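Before any comments, here is the structure.
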Amino acid sequence: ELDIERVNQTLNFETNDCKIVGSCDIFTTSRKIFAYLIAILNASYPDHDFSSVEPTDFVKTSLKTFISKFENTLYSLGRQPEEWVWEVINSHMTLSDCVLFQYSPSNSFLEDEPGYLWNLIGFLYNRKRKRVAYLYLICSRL
Amino acid sequence: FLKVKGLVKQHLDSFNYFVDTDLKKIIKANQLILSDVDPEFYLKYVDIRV
Amino acid sequence: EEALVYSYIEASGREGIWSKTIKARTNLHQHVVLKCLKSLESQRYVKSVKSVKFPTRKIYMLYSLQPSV
């Protein structure tokens, strides 16, 4: 939509000698969910298989702890993070009563990408609406 | 001279040229939208008016 | 378009090819070559083997059955 386009215009930028490309998306298409996210990873990056690493590191952390450093890195990149974003992703998904996941293994699949610096990948599973957002931030260097 | 022209004609005639001639010569310079996935779903702009 | 990717497998010849190294010489449409290899998997020519090298990348090779260690 338009608001999703705005919050994606937020998360794609480049400062002096760094280039961050990430976005959020919401779409409806813990034993059964292990395959439900690797398809999102396959469609997100159609050059790496994600059926390989099945017992991965999904750090089932608090979403408040996640959005804390998700806001701290936007302070840390000179962005002054705009608060309405966190209502907009609420307004499509009912951010309060939902659980968060995070693909952060030992060695992620972007370490071989040249110019890689760091990532921040957020999964937000919903139960009543089945609306999983794939919030991802990839900081590169050019 | 100044009756039918005026003194702000260098602003007025240029903007009248843009909304009556140069809007067409921008639409015609890039008329068509080509979808790379399924190269049949095209999209072209016939004309423009404000 | 399906014949130049055959020679690029033959450019690899023995090990295989990764799908984003296709764009090093082709740089064609990223989705046309995305669905071409799915039908080429259905063509029963190529197969999706796994990397002897650094893993977690789509390695494709014709029916040679020839990996390394």
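Heads up, chain C uses Swiss-Prot numbers, so what you see runs 89-157.
Structure method, as recorded: electron microscopy, 3.2 Å.
For all residues, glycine too, the Cβ spot is worked out from N, Cα and C.
Quick look at what Swiss-Prot lists:
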type: MUTAGEN; residues: C:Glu89 to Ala; note: Cold-sensitive. Abolishes interaction with BRF1/TDS4
type: MUTAGEN; residues: C:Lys135 to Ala; note: Cold-sensitive. Abolishes interaction with BRF1/TDS4
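With the fewest other Cβ atoms inside 10 Å of its Cβ, the least crowded of the mutagenesis positions C:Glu89, C:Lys135 in this structure is C:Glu89.
Secondary structure at C:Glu89 (mutagenesis position), as computed by DSSP, is coil.
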